[PDB]
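Novice: Please see the structure below; I have some questions.
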Amino acid sequence: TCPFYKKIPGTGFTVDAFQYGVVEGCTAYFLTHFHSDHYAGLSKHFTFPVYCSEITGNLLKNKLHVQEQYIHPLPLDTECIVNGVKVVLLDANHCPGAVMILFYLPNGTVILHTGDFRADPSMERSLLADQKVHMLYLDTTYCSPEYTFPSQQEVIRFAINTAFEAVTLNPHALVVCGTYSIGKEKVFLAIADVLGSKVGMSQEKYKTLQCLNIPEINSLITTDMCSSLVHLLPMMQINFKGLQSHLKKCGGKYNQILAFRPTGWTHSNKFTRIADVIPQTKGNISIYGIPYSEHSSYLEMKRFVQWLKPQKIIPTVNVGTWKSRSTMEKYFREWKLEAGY
Ligand code: NI
(Lines of atoms letter the chains of each structure in order from A and count residues from 1; the text may use other names and numbers.)
(Lines give C-alpha, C1' and ligand atoms only; values in the text may rest on other atoms or scores of the structure.)
Protein backbone atom coordinates (compact mmCIF):
# COMPACT_ATOMS: atom_id res chain seq x y z
CA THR A 1 0.00 0.00 0.00
CA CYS A 2 1.60 3.27 -1.29
CA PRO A 3 2.84 5.43 1.63
CA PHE A 4 1.52 8.95 2.20
CA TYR A 5 4.93 10.50 1.51
CA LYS A 6 4.77 9.14 -2.08
CA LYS A 7 1.50 10.97 -2.72
CA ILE A 8 0.87 14.59 -3.60
CA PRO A 9 -2.30 16.12 -1.96
CA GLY A 10 -4.99 17.63 -4.17
CA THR A 11 -3.74 15.83 -7.27
CA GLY A 12 -3.92 12.38 -8.82
CA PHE A 13 -0.10 12.49 -8.91
CA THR A 14 2.31 10.04 -7.26
CA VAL A 15 6.09 10.14 -7.09
CA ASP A 16 8.39 7.14 -7.41
CA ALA A 17 5.57 4.71 -6.45
CA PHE A 18 5.79 2.02 -9.09
CA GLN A 19 5.79 -1.07 -6.87
CA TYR A 20 2.24 -1.34 -5.37
CA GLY A 21 0.03 -2.05 -8.37
CA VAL A 22 -2.50 0.53 -9.53
CA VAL A 23 -2.71 3.20 -6.82
CA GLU A 24 -6.46 4.09 -6.87
CA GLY A 25 -6.93 7.75 -7.98
CA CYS A 26 -3.50 8.11 -9.51
CA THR A 27 -3.82 9.64 -12.99
CA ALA A 28 -0.05 10.15 -13.31
CA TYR A 29 3.15 8.53 -12.13
CA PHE A 30 6.21 10.73 -11.73
CA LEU A 31 9.66 9.07 -11.71
CA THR A 32 12.45 11.31 -10.32
CA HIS A 33 15.40 9.24 -11.60
CA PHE A 34 16.47 5.85 -12.97
CA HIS A 35 17.52 3.95 -9.84
CA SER A 36 15.93 0.58 -9.06
CA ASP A 37 14.49 1.48 -5.63
CA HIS A 38 12.65 4.37 -7.24
CA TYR A 39 11.52 2.58 -10.42
CA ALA A 40 10.89 -0.91 -8.89
CA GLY A 41 7.89 -2.39 -10.74
CA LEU A 42 8.01 -0.64 -14.15
CA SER A 43 8.16 -2.96 -17.22
CA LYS A 44 6.97 -3.13 -20.80
CA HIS A 45 3.44 -3.74 -19.36
CA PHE A 46 2.76 -0.26 -17.93
CA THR A 47 -0.09 1.62 -19.66
CA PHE A 48 -0.40 4.67 -17.40
CA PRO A 49 1.39 7.91 -18.08
CA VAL A 50 4.90 8.31 -16.69
CA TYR A 51 6.35 11.78 -16.52
CA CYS A 52 10.11 12.15 -16.31
CA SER A 53 13.20 13.78 -17.77
CA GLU A 54 14.11 13.08 -21.43
CA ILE A 55 17.09 11.11 -20.11
CA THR A 56 15.01 9.00 -17.71
CA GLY A 57 12.75 8.59 -20.74
CA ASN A 58 15.55 7.21 -22.95
CA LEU A 59 16.39 4.71 -20.10
CA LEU A 60 12.76 3.56 -19.76
CA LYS A 61 12.31 2.95 -23.50
CA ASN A 62 15.73 1.35 -24.00
CA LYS A 63 16.50 -0.54 -20.73
CA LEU A 64 13.06 -1.59 -19.45
CA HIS A 65 11.25 -1.40 -22.84
CA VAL A 66 8.31 0.83 -21.90
CA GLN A 67 6.21 1.86 -24.94
CA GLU A 68 7.04 5.36 -26.31
CA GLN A 69 3.46 6.71 -25.89
CA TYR A 70 3.39 6.22 -22.08
CA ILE A 71 6.68 7.95 -21.48
CA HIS A 72 6.05 11.68 -21.24
CA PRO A 73 9.42 13.40 -21.21
CA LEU A 74 9.42 17.04 -20.03
CA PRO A 75 12.19 19.61 -20.53
CA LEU A 76 13.74 21.05 -17.43
CA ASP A 77 13.31 24.63 -16.24
CA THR A 78 10.06 25.05 -18.20
CA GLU A 79 6.63 25.92 -16.84
CA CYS A 80 4.58 22.97 -18.04
CA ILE A 81 0.94 22.02 -17.53
CA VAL A 82 0.04 18.41 -16.68
CA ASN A 83 -3.64 17.49 -16.15
CA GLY A 84 -4.31 21.13 -15.39
CA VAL A 85 -1.50 21.42 -12.83
CA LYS A 86 1.57 23.59 -13.40
CA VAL A 87 4.76 21.54 -12.76
CA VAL A 88 8.47 22.24 -13.24
CA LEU A 89 11.35 19.75 -13.25
CA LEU A 90 14.67 20.98 -11.92
CA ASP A 91 18.10 19.34 -11.92
CA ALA A 92 18.59 17.35 -8.73
CA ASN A 93 22.45 17.11 -9.07
CA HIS A 94 22.12 13.34 -8.35
CA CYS A 95 22.75 10.93 -11.26
CA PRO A 96 22.07 11.62 -15.00
CA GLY A 97 18.40 12.53 -15.76
CA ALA A 98 17.53 12.94 -12.06
CA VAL A 99 15.04 15.67 -11.21
CA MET A 100 13.28 17.46 -8.43
CA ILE A 101 9.61 18.38 -9.20
CA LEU A 102 7.79 21.66 -8.30
CA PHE A 103 3.96 21.17 -7.91
CA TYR A 104 1.77 24.32 -8.12
CA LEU A 105 -1.60 23.23 -6.67
CA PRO A 106 -5.03 24.75 -7.63
CA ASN A 107 -5.70 25.85 -4.03
CA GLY A 108 -2.38 27.86 -4.06
CA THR A 109 -0.12 25.46 -2.14
CA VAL A 110 3.39 24.95 -3.60
CA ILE A 111 5.22 21.64 -3.01
CA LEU A 112 8.84 20.67 -3.83
CA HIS A 113 9.74 17.04 -4.05
CA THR A 114 13.56 16.70 -4.14
CA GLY A 115 13.79 13.06 -5.18
CA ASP A 116 17.36 12.03 -4.52
CA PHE A 117 19.42 15.24 -4.56
CA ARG A 118 22.76 16.75 -3.62
CA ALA A 119 21.87 20.19 -2.48
CA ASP A 120 23.89 23.04 -3.98
CA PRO A 121 24.02 26.83 -3.85
CA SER A 122 23.22 26.97 -7.62
CA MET A 123 19.67 25.80 -6.81
CA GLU A 124 19.08 29.00 -4.80
CA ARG A 125 19.33 31.03 -8.12
CA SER A 126 16.91 28.75 -10.02
CA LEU A 127 13.08 29.03 -10.39
CA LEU A 128 12.76 28.16 -6.68
CA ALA A 129 13.98 31.72 -5.94
CA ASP A 130 10.75 33.19 -7.39
CA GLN A 131 8.16 31.91 -4.80
CA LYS A 132 7.21 30.41 -1.45
CA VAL A 133 7.28 26.65 -0.90
CA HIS A 134 4.85 25.35 1.71
CA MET A 135 5.84 21.65 1.69
CA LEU A 136 9.19 19.90 1.10
CA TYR A 137 9.51 16.18 0.46
CA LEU A 138 13.20 15.83 1.43
CA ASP A 139 15.95 13.28 0.63
CA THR A 140 17.09 12.63 4.17
CA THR A 141 19.71 9.93 3.32
CA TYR A 142 22.49 11.80 5.30
CA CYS A 143 20.51 13.84 7.84
CA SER A 144 22.97 13.43 10.71
CA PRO A 145 25.89 15.69 11.57
CA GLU A 146 28.44 12.84 11.43
CA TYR A 147 27.75 12.75 7.65
CA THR A 148 30.44 14.95 6.14
CA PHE A 149 32.29 14.18 2.94
CA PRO A 150 34.39 16.16 0.42
CA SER A 151 33.19 17.96 -2.73
CA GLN A 152 32.95 16.07 -6.04
CA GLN A 153 35.67 18.26 -7.53
CA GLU A 154 37.96 17.35 -4.60
CA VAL A 155 37.42 13.69 -5.19
CA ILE A 156 37.91 14.04 -8.99
CA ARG A 157 41.24 15.78 -8.32
CA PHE A 158 42.50 12.90 -6.09
CA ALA A 159 41.37 10.31 -8.63
CA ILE A 160 42.92 11.97 -11.69
CA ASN A 161 46.26 12.39 -9.89
CA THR A 162 46.47 8.88 -8.45
CA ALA A 163 45.74 7.28 -11.84
CA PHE A 164 47.93 9.51 -13.97
CA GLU A 165 50.80 8.94 -11.47
CA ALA A 166 50.71 5.13 -11.55
CA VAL A 167 50.15 4.93 -15.33
CA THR A 168 53.16 7.23 -15.93
CA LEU A 169 55.33 5.17 -13.49
CA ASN A 170 54.13 1.83 -14.96
CA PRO A 171 52.64 2.10 -18.47
CA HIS A 172 51.48 -1.57 -18.34
CA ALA A 173 49.09 -0.89 -15.41
CA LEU A 174 45.29 -0.93 -15.85
CA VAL A 175 42.73 1.43 -14.22
CA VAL A 176 39.48 -0.25 -13.11
CA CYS A 177 36.42 1.57 -11.72
CA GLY A 178 33.59 -0.17 -9.86
CA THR A 179 29.93 0.55 -10.72
CA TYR A 180 26.34 -0.90 -10.37
CA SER A 181 23.96 1.86 -11.44
CA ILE A 182 23.95 5.17 -13.22
CA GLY A 183 25.66 7.96 -11.32
CA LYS A 184 29.28 8.92 -10.80
CA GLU A 185 30.23 8.83 -14.51
CA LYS A 186 32.62 11.76 -13.97
CA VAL A 187 34.98 9.42 -12.01
CA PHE A 188 35.77 7.16 -14.99
CA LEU A 189 35.45 9.88 -17.63
CA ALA A 190 37.83 12.26 -15.85
CA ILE A 191 40.42 9.46 -15.42
CA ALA A 192 40.08 8.21 -19.02
CA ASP A 193 40.49 11.77 -20.19
CA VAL A 194 43.74 12.39 -18.25
CA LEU A 195 45.14 9.07 -19.65
CA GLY A 196 44.38 9.58 -23.39
CA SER A 197 41.92 6.61 -23.48
CA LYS A 198 38.31 5.67 -24.00
CA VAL A 199 36.57 3.77 -21.23
CA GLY A 200 35.89 0.12 -21.98
CA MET A 201 32.89 -1.77 -20.66
CA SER A 202 30.47 -4.66 -21.13
CA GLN A 203 27.78 -4.37 -23.84
CA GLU A 204 24.99 -3.70 -21.25
CA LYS A 205 26.86 -0.80 -19.63
CA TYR A 206 27.67 0.72 -23.03
CA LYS A 207 23.90 0.60 -23.82
CA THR A 208 23.13 2.25 -20.52
CA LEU A 209 25.65 5.07 -21.19
CA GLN A 210 24.42 5.63 -24.73
CA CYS A 211 21.00 6.82 -23.36
CA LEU A 212 22.38 9.68 -21.23
CA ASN A 213 22.77 12.49 -23.81
CA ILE A 214 26.37 12.99 -22.86
CA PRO A 215 28.08 15.26 -25.40
CA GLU A 216 30.75 13.57 -27.66
CA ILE A 217 30.04 10.27 -25.89
CA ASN A 218 31.01 8.20 -28.98
CA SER A 219 34.61 9.46 -28.51
CA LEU A 220 34.70 8.55 -24.79
CA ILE A 221 33.51 4.95 -24.53
CA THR A 222 34.04 1.61 -26.23
CA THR A 223 33.00 -2.04 -25.98
CA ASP A 224 36.48 -3.06 -27.17
CA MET A 225 38.28 -3.86 -23.89
CA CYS A 226 41.61 -4.69 -25.57
CA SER A 227 41.92 -1.15 -26.99
CA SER A 228 41.20 0.63 -23.61
CA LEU A 229 43.28 1.33 -20.50
CA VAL A 230 40.35 2.35 -18.29
CA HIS A 231 37.93 -0.58 -17.65
CA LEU A 232 34.51 -0.66 -15.87
CA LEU A 233 33.38 -3.63 -13.78
CA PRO A 234 30.43 -4.72 -11.65
CA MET A 235 31.02 -3.39 -8.15
CA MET A 236 30.48 -7.03 -7.00
CA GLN A 237 33.61 -7.90 -9.02
CA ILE A 238 35.92 -5.18 -7.48
CA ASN A 239 37.88 -7.41 -5.07
CA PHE A 240 41.07 -9.49 -5.15
CA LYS A 241 39.66 -12.88 -6.26
CA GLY A 242 37.58 -11.01 -8.89
CA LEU A 243 40.34 -8.63 -9.99
CA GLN A 244 42.80 -11.55 -10.19
CA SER A 245 40.32 -13.37 -12.43
CA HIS A 246 39.78 -10.33 -14.68
CA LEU A 247 43.56 -9.66 -14.78
CA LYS A 248 43.89 -13.17 -16.28
CA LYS A 249 41.37 -12.41 -19.03
CA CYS A 250 43.24 -9.41 -20.41
CA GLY A 251 45.87 -11.93 -21.53
CA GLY A 252 49.29 -10.69 -20.41
CA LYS A 253 48.60 -7.11 -21.54
CA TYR A 254 48.86 -5.48 -18.11
CA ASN A 255 50.92 -6.35 -14.99
CA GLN A 256 49.09 -4.20 -12.37
CA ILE A 257 45.51 -3.05 -11.74
CA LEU A 258 44.74 0.26 -9.98
CA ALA A 259 41.06 0.21 -9.07
CA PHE A 260 38.60 2.73 -7.57
CA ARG A 261 35.45 1.93 -5.59
CA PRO A 262 33.48 5.17 -5.59
CA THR A 263 31.34 4.76 -2.48
CA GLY A 264 29.28 7.15 -0.39
CA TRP A 265 30.02 7.63 3.30
CA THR A 266 31.79 4.92 5.30
CA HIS A 267 33.00 5.13 8.94
CA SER A 268 36.56 6.04 7.80
CA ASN A 269 35.12 9.54 6.83
CA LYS A 270 35.04 10.19 10.61
CA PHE A 271 38.87 9.95 11.05
CA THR A 272 40.71 10.36 7.67
CA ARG A 273 40.81 13.17 5.07
CA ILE A 274 40.68 12.71 1.25
CA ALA A 275 44.29 13.88 0.65
CA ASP A 276 45.42 11.13 3.10
CA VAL A 277 43.66 8.12 1.48
CA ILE A 278 45.21 4.65 1.07
CA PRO A 279 44.26 1.37 -0.71
CA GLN A 280 44.24 -2.29 0.38
CA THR A 281 47.05 -4.28 -1.37
CA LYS A 282 47.13 -8.06 -2.11
CA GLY A 283 50.12 -8.14 -4.46
CA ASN A 284 49.79 -6.25 -7.79
CA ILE A 285 46.06 -5.30 -7.23
CA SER A 286 45.44 -2.03 -5.23
CA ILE A 287 41.81 -1.08 -4.49
CA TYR A 288 40.96 2.56 -3.56
CA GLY A 289 37.68 3.45 -1.83
CA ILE A 290 36.70 7.05 -2.68
CA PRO A 291 33.72 8.86 -1.11
CA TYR A 292 32.15 10.45 -4.20
CA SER A 293 28.64 11.30 -2.97
CA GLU A 294 25.57 12.08 -5.10
CA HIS A 295 23.51 12.86 -1.89
CA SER A 296 23.53 16.02 0.28
CA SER A 297 25.94 16.04 3.19
CA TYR A 298 24.39 17.14 6.52
CA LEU A 299 25.64 20.74 6.08
CA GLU A 300 24.56 21.03 2.42
CA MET A 301 21.08 19.74 3.30
CA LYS A 302 20.91 22.12 6.28
CA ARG A 303 21.82 25.15 4.18
CA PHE A 304 19.27 24.33 1.45
CA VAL A 305 16.39 23.85 3.89
CA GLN A 306 17.24 27.05 5.87
CA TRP A 307 17.22 29.08 2.65
CA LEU A 308 13.95 27.40 1.58
CA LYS A 309 12.25 28.04 4.93
CA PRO A 310 9.54 25.44 4.18
CA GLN A 311 6.42 25.60 6.40
CA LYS A 312 6.53 21.80 6.60
CA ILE A 313 9.09 19.00 5.84
CA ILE A 314 8.32 15.37 5.00
CA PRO A 315 11.18 12.81 4.89
CA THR A 316 11.41 10.29 2.04
CA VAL A 317 14.51 8.37 3.40
CA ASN A 318 15.18 6.53 6.67
CA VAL A 319 11.46 6.72 7.55
CA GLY A 320 11.11 3.03 8.36
CA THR A 321 11.90 3.27 12.15
CA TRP A 322 10.59 5.56 14.91
CA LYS A 323 14.14 6.25 16.15
CA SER A 324 15.28 7.64 12.77
CA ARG A 325 11.96 9.52 12.38
CA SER A 326 12.33 11.10 15.82
CA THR A 327 16.04 11.92 15.37
CA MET A 328 15.31 13.71 12.08
CA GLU A 329 12.53 15.93 13.55
CA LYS A 330 14.92 17.20 16.22
CA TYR A 331 17.25 18.43 13.48
CA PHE A 332 14.36 20.05 11.59
CA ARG A 333 13.35 21.89 14.82
CA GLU A 334 16.94 23.22 15.39
CA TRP A 335 17.21 24.46 11.83
CA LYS A 336 13.91 26.27 12.17
CA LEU A 337 14.73 27.87 15.57
CA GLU A 338 18.25 28.85 14.39
CA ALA A 339 16.79 30.35 11.24
CA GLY A 340 13.70 32.03 12.67
CA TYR A 341 11.08 30.68 10.31
NI1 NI B 1 19.23 7.48 -6.10
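Going by Swiss-Prot, the residues shown for chain A are 700-1040, listed in order.
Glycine is treated like the rest: Cβ placed from N, Cα and C.
Sharing the record's features from Swiss-Prot:
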- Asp838 to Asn: Impaired nuclear focus formation, reduced interaction with PIAS and increased sensitivity to cisplatin (MUTAGEN)
- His994 to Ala: Impaired nuclear focus formation, reduced interaction with PIAS and increased sensitivity to cisplatin (MUTAGEN)
Novice: What number of additional C-beta atoms lies within 10 angstroms of the C-beta atom of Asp838 (mutagenesis position)?
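Specialist: Other Cβ atoms found within 10 Å: 24.
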Novice: Near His994 (mutagenesis position), how many other Cβ atoms are within 10 Å of its Cβ?
Specialist: 22
Novice: How many Å lie between the Cα of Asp838 (mutagenesis position) and the Cα of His994 (mutagenesis position)?
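Specialist: Between the Cα atoms of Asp838 (mutagenesis position) and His994 (mutagenesis position), the distance comes to 8 Å.
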